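K.L.:
Take a look at this one; I'll ask things after.
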6 protein chains.
Amino acid sequence: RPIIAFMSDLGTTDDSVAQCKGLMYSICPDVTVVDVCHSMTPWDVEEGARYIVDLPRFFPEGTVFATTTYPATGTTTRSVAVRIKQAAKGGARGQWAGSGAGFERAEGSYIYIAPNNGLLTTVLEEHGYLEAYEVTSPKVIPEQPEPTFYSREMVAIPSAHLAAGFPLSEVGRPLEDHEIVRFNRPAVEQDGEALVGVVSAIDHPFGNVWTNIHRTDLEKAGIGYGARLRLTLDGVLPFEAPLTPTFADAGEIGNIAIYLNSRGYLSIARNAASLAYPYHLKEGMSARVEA
Amino acid sequence: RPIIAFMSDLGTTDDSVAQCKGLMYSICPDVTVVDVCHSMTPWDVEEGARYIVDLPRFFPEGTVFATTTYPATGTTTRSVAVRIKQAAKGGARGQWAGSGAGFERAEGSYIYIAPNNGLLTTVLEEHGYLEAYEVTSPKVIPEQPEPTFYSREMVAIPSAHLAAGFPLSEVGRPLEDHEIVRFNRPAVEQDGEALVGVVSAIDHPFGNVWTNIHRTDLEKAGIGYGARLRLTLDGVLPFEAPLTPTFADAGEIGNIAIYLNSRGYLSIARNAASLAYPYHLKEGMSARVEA
Amino acid sequence: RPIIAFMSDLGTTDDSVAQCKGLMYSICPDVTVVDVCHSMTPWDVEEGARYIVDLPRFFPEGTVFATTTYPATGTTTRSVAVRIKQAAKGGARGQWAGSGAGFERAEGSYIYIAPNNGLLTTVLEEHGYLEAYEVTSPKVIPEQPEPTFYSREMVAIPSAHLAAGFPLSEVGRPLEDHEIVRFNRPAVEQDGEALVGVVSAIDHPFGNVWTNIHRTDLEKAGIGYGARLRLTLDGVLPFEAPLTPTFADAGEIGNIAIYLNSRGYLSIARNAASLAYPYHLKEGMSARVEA
Amino acid sequence: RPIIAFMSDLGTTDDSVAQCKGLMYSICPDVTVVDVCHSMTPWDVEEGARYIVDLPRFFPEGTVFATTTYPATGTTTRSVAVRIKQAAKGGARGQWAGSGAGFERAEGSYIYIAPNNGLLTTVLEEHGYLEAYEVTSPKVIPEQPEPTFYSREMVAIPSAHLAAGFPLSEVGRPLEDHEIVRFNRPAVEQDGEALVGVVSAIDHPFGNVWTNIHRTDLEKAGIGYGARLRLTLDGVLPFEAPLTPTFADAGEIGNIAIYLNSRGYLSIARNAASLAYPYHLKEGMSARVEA
Amino acid sequence: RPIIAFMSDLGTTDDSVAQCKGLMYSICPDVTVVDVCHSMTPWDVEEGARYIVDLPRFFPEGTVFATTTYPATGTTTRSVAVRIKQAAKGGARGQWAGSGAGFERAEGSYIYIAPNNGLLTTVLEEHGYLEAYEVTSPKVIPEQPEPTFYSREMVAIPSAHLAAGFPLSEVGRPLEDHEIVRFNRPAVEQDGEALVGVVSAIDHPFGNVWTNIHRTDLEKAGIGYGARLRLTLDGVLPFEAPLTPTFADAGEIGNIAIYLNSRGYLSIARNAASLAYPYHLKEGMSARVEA
Amino acid sequence: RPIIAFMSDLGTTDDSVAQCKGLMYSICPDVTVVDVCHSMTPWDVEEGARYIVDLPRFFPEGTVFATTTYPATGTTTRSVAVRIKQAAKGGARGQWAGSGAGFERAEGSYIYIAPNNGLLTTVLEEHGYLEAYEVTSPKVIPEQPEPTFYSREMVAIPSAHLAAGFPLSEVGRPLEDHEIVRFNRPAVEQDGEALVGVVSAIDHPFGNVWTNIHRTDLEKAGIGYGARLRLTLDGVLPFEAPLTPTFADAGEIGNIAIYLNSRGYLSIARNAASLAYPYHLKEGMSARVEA
Ligand SMILES: Nc1ncnc2c1ncn2[C@@H]1O[C@H](CF)[C@@H](O)[C@H]1O
Ligand SMILES: Nc1ncnc2c1ncn2[C@@H]1O[C@H](CF)[C@@H](O)[C@H]1O
Ligand SMILES: Nc1ncnc2c1ncn2[C@@H]1O[C@H](CF)[C@@H](O)[C@H]1O
Ligand SMILES: Nc1ncnc2c1ncn2[C@@H]1O[C@H](CF)[C@@H](O)[C@H]1O
Ligand SMILES: Nc1ncnc2c1ncn2[C@@H]1O[C@H](CF)[C@@H](O)[C@H]1O
Ligand SMILES: Nc1ncnc2c1ncn2[C@@H]1O[C@H](CF)[C@@H](O)[C@H]1O
Ligand code: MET
Ligand code: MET
Ligand code: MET
Ligand code: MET
Ligand code: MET
Ligand code: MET
């Protein structure tokens, strides 16, 4: 009973996703196709990455992630399929997802198939990989790919073949590490004991504000759950609050909460109100934090 | 073949819904997960309720409704799980749903699991219940729950255990009626022959206008299909038309129709044009009807 | 393993689609309901037709297409249900969908059920039909249908009975060809040797621009892939470029590609950048093209 | 434009072949069905094999060979489908087929589907194979197969699915080499300088006589075009003539020609008269050659 | 992509069939012409009927059957074209042909054109008809028909016009039921619980023996698949065997098998050997069966 | 939509024809190969000529006729390829083939390719020719042709190149009229006012008897349709009857018709009964006829 979890930039306004879904049931009739999300900003591979990197621990082993934004559609470029290593713990503590102590997940248990455009950068950085292959076999892609729709032709279609049991090694030749494209993610800067980063994203639809300053960064400045923090956004907004587990820890509705979000990252928001929407806060603004 | 129908405020712009889905297929491999909607205004429990209250009669017996907006996420509060009594007839006429005479649903046949923040107020009012429990058992919720994601930890996850056959009485201790939180429903006031109420919702994406004046409120004042009616929104804009069953009864395209919506409530629209969107009509505006 | 592909104008903001789905599982427990889209402009039948005409070749044989915008809901109008003939090749080339040489589809393999309001016009043109029937039988629609929800009562419910094996000829009497409503499809004219049409659509979320000028109109206007073309939109904005297979053929990010889309029609875009949103381009604007 | 070349023992005296053809055009509407022959002696798998073993190099890449005599029809046996390796050169000289230097055929380019009764023995010997599967999947064969017509149910029908693009590995589980049934080919014996063999076939409708002594058997004993040869059929009738490439080399009409047939095998005939038919020569009779 | 399936008595020894085929591509250039068979005993309309009555379920809807033996060639007789009603299930069980549960076929979906000499007798008896017409219009037949070749002039030619879309109703005036010629088929006699019929045919090239005692006759004597039967042929040959699905159920090669043939009729044969050819069994000999 | 009409002496008992066809689709993928016949007496060039002379008026313009018996296969002989002139009326009357007034065929519209052994004699007499060429070019025949299969190497392969548009004049040098081999066609003599010829053919499968005495020989012997005729065959068997248009003109089943066949020549038959097989009549027997 195999699952393909499908993340694209195709939107949900026309029949493009359905076209892929139809081909997924044509090829693997007993497949369950779980939508991740299709709303991402087109061609923004750093954002697409955000929506896929935390997925594996939540799915049954054998799940295939089909993840694509494909600006080089119609070119000699060919996709990449990789088996990941660690399923990886996650969240604010670092733990397995699920009831009890959680579903512990085996190694080598999930496959990603994506354009070779850097979309899987963080996936590989945070999980590792056991093997990678270029996707060129006409048993899993079309002989005549539709030039402008490689997200269906070089991702959806082969993802269903893999989901139906088609051997990963037979999709094409192995790829060396340097042949897999990456983007570089900027580091969290240091010193003064302060940490300098950015707003990775606005957490829709709440308007929470997410930074790229991970828990591991907070640790190794000695920052923990009682610490009176000062987090400055956009160079001019020095918010001040203790680091708390959650939103209601700020007291009244509307108050400020500095917390670790559900993916392990330092964040700021308001208790049952929007921080970012009234003040038009945006991804890309700076983010410093300190004692 | 179990189903879980899933209503949240999580949105469809990132992978949050998909994390919960991955866990629901993990716990209950045969499940079908049906999306209700994930767009509701965050923290707005009266809005959440309109999306879930009419559902039971449409779904197969056995269906579980995971319904969640969780502003108290990370606190010591705990979710509630209830087996509802009557599936209840609905619509502008009062009937079972489906082809023929409709599909009649046995009592005690559906379970809702939600935050105990009042979300189920209208569900309980309209359907009753046979049993209620606080959801505390580490067999159906995580030992270490993610503080900012209780909609996944305390609704999505145990909704999957219930779909799988985990006995309802084993999720936690019984809740007494007064321990279940409720919102107060603003009453429809009498004021001469005029019934005063409120625009409960704009009916997206058409721009139809729904009030909280029920058909039982109408057939209390002797108003039935065919009476001429004045209807005053925001105190200032009145509207005259007969009460008809549907939009095409208004004559030309654009003409005003006053009707009973598919949930039994008095409503007003234009025939195949939007009424709300040109005039920026909004929920919360008053609504006065009179014959 | 039956499939229903569901296209409506119901939106995804409330529980309307899910009520339809609940009754689809009720009637055909083993069904898979695939969403096409639900975001279309209400009552815009030409737009609905673009989202459903190209689907068949992507879906397993036996698939039912529930496709509906129902402005006449509550009237004595009754739906139409057809078995189409040729599943029809598509795309820029004119091929079957799938890996390798694509998957061919036996004729008479798909049913569309829809309102008799012309929504199926282009499906019938592009595919032909073997049978067509009024949907009146109480075995497959309600005896007392909800006046304002015919997309559920005369499309969603019937489609499920058909997915479950219910005989197509038993839904009601046959219709003759003249009783199937069509919208007339405005032709691409010639003003000299320049071709004159409309922007059929803004291809969200990318902001590409699609025209109603087909590949067949370019052939025997004497226009193939080398040709240098002047495209003018709204009778104001001119753009120049050769006709290419795809976006990256235009060179640098931001440059103009004029190309043929995955449905066969002349289109225009920027390479990995939006063209429609900065210049606020829209559906319905004239589109002229010369060599 | 897919082709299926169809070899059976069904005859051409009733509609049996046409039932299979009707189903092949049904499943794969673009197919061209090319008859091989339908006259073979029923149940004679060695005869069937000579008609199908030399075919691949003549046909376009992609061609599917439905080849069937099914004495085990109605039993639990199941057909085999194999992608052959080399198209292989052939003829009296060894070459690709066609105009010019001939049409060279890529490896892995043809599929045979047959009963697993040994029919493909010489195909596998002469062409090899890359993959083999048992044909069990109810997507390519009937749920309730007609007991006395497996050549239609388990060859003709799935041959059409394969022509249509149904993935070869999805027809059933992999077969290991020893699970593929084989007939034992009687060897050409050495006996001094004399090579002993057998008349493999009468070459209808000319009455030429074919042996199972190959050219590699000849050019093993140093015999080439021009040597004087004695050839003894049925132990008693000898024949003296030089080995020439063709019939006209024998001189007058009626004279004896010993030659290499178009399949590389040593043969004997008369120049523009029948040799077999006057003397009632027959397959199975011995054949001894010597220089 | 229309199909004409062509059954004649013209043989395959000269160019007569080709002459018809040439005219079929002249008139409907995109036609596929499928040979049924051309070997039938000239003027034997009962045999010709046997080769056409089971065809419809095997072909795509819209197929035209052109079926002719024409002893009244050169007379004032004119052919008949009929649309049939039921495509009809068939075989030993009674089922649709094809993979899975089979291709279900619409009503009114096939046309037969034949001399009005009784050739279509069983076609009409087993399928029914919706309309019949005499073939007299000079748009579909010659003004000057070749006196001795009405199988080309009054069948092949008009069959291609119909295949090209020419309206059936416009070939000539409607025919009343009594104006369509029939031959009478002898009933299967009854009583003693024994059933008395004949050998309908010898199943070439195997030498199986077919009777006119259908499955429906066997049913309603209570005869099924375990029954120890006694079938006497030619008044003197009381064969004795159980009724089995197929040939291999008799055990050793050469043993007797009483089975239901692939058209639903009681038959007798040997397991991988000829019953009829060694003993010169013939169509027309008697056939009784019993406990 | 090119057509090759294929007449050979290859028979239908092995894969010889199909090897030819495989290479025909290889060379001209969009071709339709129509079989004329393959059952002719090997090497009997007069008989081959009767099966091909009357074909052109039945076939779409542009059709290629691959017609071959090749007793000189393997020699330095090279095929001939001609474009004929008049497509020529035919039949008993002298008309165009087809519905209505028949279809006229432009001159220079058909090519025959055949061995230069006289097979084309009557085609050239009856049709004339505009060009004639030796087939020697390596673009259209093999460089190393199979010695015993020139019907495939110098007829089948070349015919496909010609069907695909290959220029006729480029196959090799032109031939002058004397270099095209003819068989001399034995004349119908007069012994007084009685006419003396041969049975040209037994018209299988009916057993009618065809003579080499044409309609033109009957005209100005003073013999039209009323005339009472004494036909004598083999110089022994006498038959008497008037000349009639067709078979049923003879009255009762079994009676003698003397008539004119669909190719224009005096013939004799029984009405709906065989004449040749009971009396074992044969090709080559004398045929005398007087009034
Ligand atoms: N305008 C565009 N420029 C470059 N790439 C584009 C554009 N519009 C859409 N795409 C990509 O096409 C792929 C189809 F598979 C989608 O994933 C888009 O990223
Ligand atoms: N900013 C927020 N304040 C209070 N609650 C919030 C906030 N953002 C999201 N939530 C709730 O967290 C739950 C996690 F499951 C979601 O359902 C939101 O209702
Ligand atoms: N205001 C409206 N006028 C006419 N039709 C409407 C209006 N609002 C919604 N609808 C249609 O009701 C159908 C219910 F099934 C939906 O498909 C809408 O198209
Ligand atoms: N009499 C027969 N015994 C065993 N097999 C048979 C017999 N007659 C026909 N067959 C086989 O049935 C298959 C049906 F598809 C044909 O291919 C025959 O080989
Ligand atoms: N000898 C014949 N008597 C009566 N009919 C005949 C005879 N020979 C052939 N035919 C019929 O001619 C038709 C030509 F269309 C064929 O279908 C034969 O049935
Ligand atoms: N025995 C034969 N002598 C001369 N020609 C022959 C003989 N047997 C077959 N053929 C011819 O070979 C050609 C191969 F293309 C066929 O057309 C036969 O006529
Ligand atoms: C904070 S509410 C939970 C959903 C949120 N988008 C998250 O990923 O954590
Ligand atoms: C008004 S058209 C049907 C959809 C609408 N949202 C309803 O619930 O009734
Ligand atoms: C242009 S990217 C592919 C999606 C687009 N909507 C299409 O169907 O062609
Ligand atoms: C001998 S003439 C060519 C036809 C023959 N059957 C062959 O295969 O070679
Ligand atoms: C018994 S083998 C299958 C062919 C046979 N002539 C039939 O019609 O069933
Ligand atoms: C005599 S019935 C028609 C077929 C016959 N062979 C002919 O061509 O005339």
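Per Swiss-Prot, chain E residues shown: 8-298, in order.
Cβ coordinates come from backbone N, Cα and C, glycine included.
Heads up, here are the entries from Swiss-Prot:
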type	residues	note
BINDING	E:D16, E:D21, E:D22, E:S23, E:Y77, E:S158, E:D210, E:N215, E:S269, E:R270, E:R277, E:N278, E:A279	S-adenosyl-L-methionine binding site
MUTAGEN	E:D16 to A	Loss of 5'-FDA synthase activity
MUTAGEN	E:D16 to S	Loss of 5'-FDA synthase activity
MUTAGEN	E:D16 to N	Loss of 5'-FDA synthase activity
MUTAGEN	E:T80 to A	Weak 5'-FDA synthase activity. 2-fold increase of the affinity binding for S-adenosyl-L-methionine and 4-fold decrease of the affinity binding for fluoride
MUTAGEN	E:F156 to V	Weak 5'-FDA synthase activity
MUTAGEN	E:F156 to A	Weak 5'-FDA synthase activity
MUTAGEN	E:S158 to G	Weak 5'-FDA synthase activity
K.L.:
Among the recorded positions E:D16, E:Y77, E:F156, E:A279, name every one whose Cβ is found under 6 angstroms from ligand 12, counting any of its atoms.
P.N.:
E:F156
K.L.:
If I restrict to non-local contacts, at least six residues apart, and a C-beta distance under 8 angstroms, what lies near E:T80 (mutagenesis position) in its own chain?
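P.N.:
Spatial neighbours, sequence-distant, of E:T80 (mutagenesis position): E:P154, E:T155, E:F156, E:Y157, E:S158.
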K.L.:
Return the residues near E:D16 (mutagenesis position) by Cβ distance under 8 Å, restricted to its own chain and a separation of at least 6 in sequence.
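P.N.:
In sequence order, E:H45, E:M47, E:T48, E:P49, E:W50, E:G55, E:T75, E:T76, E:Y77, E:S158 meet the Cβ cut-off.
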K.L.:
Pairwise over E:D16, E:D21, E:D22, E:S23, E:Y77, E:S158, E:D210, E:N215, E:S269, E:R270, E:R277, E:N278, E:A279, annotated as binding S-adenosyl-L-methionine, what's the top Cα to Cα distance to the nearest Å?
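P.N.:
Maximum Cα-Cα distance: 39 Å.
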K.L.:
Among the recorded positions E:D16, E:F156, E:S158, E:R277, which ones place their CB within a distance below 8 Å of a chain D CB?
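P.N.:
Nothing passes the 8 Å Cβ test.
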K.L.:
Would you find the one among the recorded positions E:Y77, E:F156 whose Cβ has the most company, meaning other Cβ atoms within 10 Å?
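P.N.:
Answer returned by the neighbour count: E:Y77.
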K.L.:
Under DSSP, is E:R277 (S-adenosyl-L-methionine binding site) helix, strand or coil?
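P.N.:
Strand, per DSSP.
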K.L.:
Relative to ligand 4, which of the recorded positions E:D16, E:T80, E:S158, E:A279 have a Cβ found under 6 Å from one of its atoms?
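P.N.:
From E:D16, E:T80, E:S158, E:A279, counting a Cβ under 6 Å from ligand 4 as near, the near ones are E:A279.
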K.L.:
Let me know the DSSP-derived helix, strand or coil state of E:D210 (S-adenosyl-L-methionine binding site), please.
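P.N.:
Assignment for E:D210 (S-adenosyl-L-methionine binding site) reads strand.
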K.L.:
From the recorded positions E:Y77, E:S158, E:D210, E:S269, E:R277, keep only those with a C-beta under 8 angstroms from any C-beta in chain F, and list them in sequence order.
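P.N.:
From E:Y77, E:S158, E:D210, E:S269, E:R277, flagged as close to F: nothing.
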K.L.:
Measuring Cβ to any atom of ligand 5 with a strict under-6 Å cutoff, which of the recorded positions E:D16, E:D22, E:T80, E:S158, E:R277 qualify?
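P.N.:
So the answer is E:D16, E:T80, E:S158.
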K.L.:
If I restrict to non-local contacts, at least six residues apart, and a C-beta distance under 8 angstroms, what lies near E:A279 (S-adenosyl-L-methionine binding site) in its own chain?
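P.N.:
E:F254, E:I260, E:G261 - these are the non-local Cβ neighbours of E:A279 (S-adenosyl-L-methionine binding site), listed in sequence order.
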K.L.:
Any same-chain residues 6+ apart from E:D210 (S-adenosyl-L-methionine binding site) with CB under 8 Å of its CB? Would you list them in sequence order, or say none?
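P.N.:
When sequence neighbours closer than 6 are ignored, E:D210 (S-adenosyl-L-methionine binding site) has E:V216, E:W217, E:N268, E:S274, E:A276 within Cβ distance under 8 Å.
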K.L.:
For the recorded positions E:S158, E:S269, which one has the sparsest Cβ surroundings, going by other Cβ atoms within 10 Å?
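P.N.:
It is E:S269 that, of the recorded positions E:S158, E:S269, has the fewest other Cβ atoms within 10 Å.
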K.L.:
Under a three-state reduction of DSSP output, how is E:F156 (mutagenesis position) classified: helix, strand, or coil?
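P.N.:
It is coil.
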K.L.:
Including all protein chains displayed, how many Cβ atoms other than that of E:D22 (S-adenosyl-L-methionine binding site) lie within 10 Å of its Cβ?
P.N.:
23
K.L.:
Among all the protein chains here, how many other CB atoms are within 10 A of the CB of E:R277 (S-adenosyl-L-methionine binding site)?
P.N.:
21
K.L.:
Can you tell me which of E:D22, E:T80, E:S158, E:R277, our recorded positions, come within under 6 Å of ligand 11 at the Cβ?
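P.N.:
From E:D22, E:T80, E:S158, E:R277, counting a Cβ under 6 Å from ligand 11 as near, there are none.
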